[PDB]
Amino acid sequence: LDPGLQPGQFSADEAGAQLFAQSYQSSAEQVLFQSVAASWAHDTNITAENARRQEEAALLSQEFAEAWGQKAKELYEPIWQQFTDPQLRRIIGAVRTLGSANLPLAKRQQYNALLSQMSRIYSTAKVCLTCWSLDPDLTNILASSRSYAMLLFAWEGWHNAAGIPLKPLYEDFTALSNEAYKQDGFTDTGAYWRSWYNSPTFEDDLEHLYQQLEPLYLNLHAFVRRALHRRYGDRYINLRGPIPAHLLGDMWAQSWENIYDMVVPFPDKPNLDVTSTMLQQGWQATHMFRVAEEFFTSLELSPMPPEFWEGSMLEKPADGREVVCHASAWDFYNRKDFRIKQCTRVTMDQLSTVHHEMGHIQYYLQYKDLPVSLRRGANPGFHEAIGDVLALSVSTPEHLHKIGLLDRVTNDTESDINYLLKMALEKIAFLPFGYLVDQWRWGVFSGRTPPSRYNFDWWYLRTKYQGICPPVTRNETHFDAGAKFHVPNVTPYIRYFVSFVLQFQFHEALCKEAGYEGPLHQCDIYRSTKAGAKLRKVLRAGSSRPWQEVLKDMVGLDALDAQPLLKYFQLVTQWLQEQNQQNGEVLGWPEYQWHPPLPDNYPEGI
Ligand SMILES: *[C@@H]1O[C@H](CO[C@H]2O[C@@H](C)[C@@H](O)[C@@H](O)[C@@H]2O)[C@@H](O[C@@H]2O[C@H](CO)[C@@H](O[C@@H]3O[C@H](CO)[C@@H](O)[C@H](O)[C@@H]3O)[C@H](O)[C@H]2NC(C)=O)[C@H](O)[C@H]1NC(C)=O
Ligand SMILES: *[C@@H]1O[C@H](CO)[C@@H](O[C@@H]2O[C@H](CO)[C@@H](O)[C@H](O)[C@H]2NC(C)=O)[C@H](O)[C@H]1NC(C)=O
Ligand SMILES: *[C@@H]1O[C@H](CO[C@@H]2O[C@@H](C)[C@@H](O)[C@@H](O)[C@@H]2O)[C@@H](O)[C@H](O)[C@H]1NC(C)=O
Ligand SMILES: [Cl-]
Ligand SMILES: [Zn+2]
């Protein structure tokens, strides 16, 4: 470690601890920056040399963490918890958490290489027939093909190509990750991930949320399954069984908005998918980002700085080099550089993703002057919620009309059902997936799911929660969990479930603050400076204060709560119950063992 980055002398008391934290931040920004920069260089240009550089950067970060972590303990271990300044206690708490820096050098090196190799494998996997990439090729097929055999080819090809080679690395990763956090005093990595919510009852609280949300999912599921049955036939759809996992518009069946055009309740009302209009009007990625930015500035939040536009990667590179296409937002910890990396496509769901990512950037812009350790969301679900809240306003037919993407719509009950149904495909269908992913990972980390049951337990959960089944046979050679970005890229997932509940609490609160008095799902907070001020107060707090308190100030309640989401969807929740009863649907999938057969002459789809 460079001398200028090493910790020096400080007194073993609170006053000294303040000075230690100031000294820490000065050097941490340099170390974090070099690490984020090397990660950027790799993820926008995947090569063995860039992985090597990233790995060296990670090693330096680990050296730094260890030196400052050990010094924190040397001076403050018995006293930091009784410090007067709550922000100081939080800073010291973070600094003393070493993570992978607890690993000896040889194991740090294995750990860092595993992360590189898992990232490479996922982001460069291809499906050959001249081969298709996940983004854009397989993504467009899953979104827009209504050919059972083509969808199957893409679903099978992707899961085989990405998942199988990841399995041995993922096992090695898991063991090292656990070894590292065990030395911070956590029984496994999952306990550490969960500790960020600062709640002894986290898992029970989640379960009780999902219990309230499940009926909305069951009804949406049954209604969609009926439509698929009419399209694909009794051979491939079982009206009392799980839906085949390739038919829902998304590689992971995690959100279903891309099959809206197959299930639209009232086809004679306005077309709520504005993708065609975007293309007809000549929208490009840059326009999509500018229109999102303008919504932020309408709220008197910050524009994107010049460094964002100059540094970001907003379209897939045409030199055809290898990149991580999965959308992400980047804080370089120098208070200057902030960037999005997205292989942007010109679609409505991508306009929402643009807002999701820019929500992350706005958080970074608002908390950039807090101590480095506090530059995080109040909890990670908050970070994921910000942009989605704005996107809820944007997606309203009234808002789409204002920005030229939809001829004005009537405000009749059919149009309302169409809209709420399209929104349910995006938000309600996700809920089970958002909840199950980290249930699988927590079980893997805890040892309840060994390698011998990775796929068995993954499909147990996928069926249990989503009511889906693999459309070709799978066995334990397959590692279907590895075919989802967040698994090989070690990004926790429960955040997204928390976010999907939390964003409706936020939405309600900001709509009320904007003085809006109509139905919650027709609220648009555009140009509400009062709403903007209320959101800003959250963003500026970072992780300086307990999230329960930040939430309380914002929404008047100190807990996650499903009622705002239930209120938003009420009309379509009722409509779907009634529709399914009229059709005599079974809610659920009691034929839990059912899987579809292979099509005739599959895979001869020349
Ligand atoms: C689409 O229409 C709905 C329904 O409007 C009905 O009620 C009014 C507006 C009347 O013109 C009638 O013909 C319509 O059928 C609009 O939703 C309603 O919005 C009004 C506010 O404009 C709400 O009134 C307010 O609600 C609460 C009651 O708790 C109070 O805080 C307020 O003082 C006020 O009473 C009303 O509740 C809404 N009705 C329903 C069924 O939700 C909606 O605004 C409109 N949307 C658009 C985009 O035009
Ligand atoms: C992608 O990364 C590679 C490294 O793997 C970059 O290669 C360097 O390119 C520079 C600039 O032209 C050359 O001068 C160096 O000699 C190259 N280094 C190596 C090790 O080959 C490449 O430039 C990157 N591409 C982009 C667009 O950034
Ligand atoms: C696991 O499955 C492997 C390949 O999948 C199989 O063959 C495909 C084409 C389908 O027909 C499907 O029924 C099968 O699952 C097999 O090569 C392999 O033998 C199986 N693995 C183990 C460990 O038994
Ligand atoms: Cl999380
Ligand atoms: Zn996000």
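Chain A is numbered as in Swiss-Prot; shown residues: 30-158, 164-640, in order.
Structure method, as recorded: X-ray crystallography, 1.9 Å.
Note that Cβ sites are derived from N, Cα and C of the backbone, with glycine treated the same way.
Some features that Swiss-Prot has for this protein:
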{"type": "ACT_SITE", "residues": "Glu391", "note": "active site, proton acceptor 1"}
{"type": "ACT_SITE", "residues": "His520", "note": "active site, proton donor 1"}
{"type": "BINDING", "residues": "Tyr231, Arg529", "note": "chloride 1 binding site"}
{"type": "BINDING", "residues": "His390, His394, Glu418", "note": "Zn(2+) 1 binding site"}
{"type": "MUTAGEN", "residues": "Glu391 to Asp", "note": "Abolished peptidase activity, leading to increased levels of amyloid-beta; when associated with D-989"}
{"type": "MUTAGEN", "residues": "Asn445 to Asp", "note": "In Ndom123456 mutant; abolished dipeptidyl carboxypeptidase activity; when associated with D-318 and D-445. In Ndom1234569 mutant; does not affect dipeptidyl carboxypeptidase activity; when associated with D-318"}
{"type": "MUTAGEN", "residues": "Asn509 to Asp", "note": "In Ndom123456 mutant; abolished dipeptidyl carboxypeptidase activity; when associated with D-318 and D-445"}
{"type": "MUTAGEN", "residues": "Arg529 to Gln", "note": "Abolished dependence to chloride, leading to reduced peptidyl dipeptidase activity"}
Check the Cα distances from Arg529 (mutagenesis position) to each of the recorded positions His394, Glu418, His520 and keep only the ones within 10 Å.
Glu418
Which whole-number value in Å describes the separation of the CA atoms of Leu158 and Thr164, between which 5 residues are not modelled?
7
Among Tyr231, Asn445, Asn509, the recorded positions whose C-beta sits under 6 Å from ligand 1
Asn445
Quick one: pull the CA-CA distance for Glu418 (Zn(2+) 1 binding site) versus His520 (active site, proton donor 1), whole Å only.
14
For ligand 5, pick out the recorded positions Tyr231, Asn445, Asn509, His520, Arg529 that have a CB under 6 angstroms away from one of its atoms.
none
Could you check the mutagenesis positions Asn445, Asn509 and say which one's CB has the most other CB atoms within 10 Å?
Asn445
Which of these recorded positions (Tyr231, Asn509, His520) have a C-beta closer than 6 Å to some atom of ligand 3?
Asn509
I want to check the contact list for the residue listed as 'active site, proton donor 1': same chain, sequence separation of six or more, C-beta distance under 8 angstroms. What comes out?
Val471, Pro526, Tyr527
Those recorded positions among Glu391, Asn445, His520, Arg529 lining ligand 4, judged by a Cβ under 6 Å from any of its atoms, are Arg529
Just to verify a number: CA distance, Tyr231 (chloride 1 binding site) to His390 (Zn(2+) 1 binding site), in angstrom, no decimals.
21
Around the Cβ of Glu391 (mutagenesis position), the count of other Cβ atoms that are within 10 Å
24
Relative to the Cα of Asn445 (mutagenesis position), which of the recorded positions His390, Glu391, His394, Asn509 has the closest Cα?
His390
The correct three-state DSSP answer for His520 (active site, proton donor 1) is coil
Could you tell me the C-alpha distance between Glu391 (mutagenesis position) and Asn509 (mutagenesis position) in angstrom, no decimals?
36
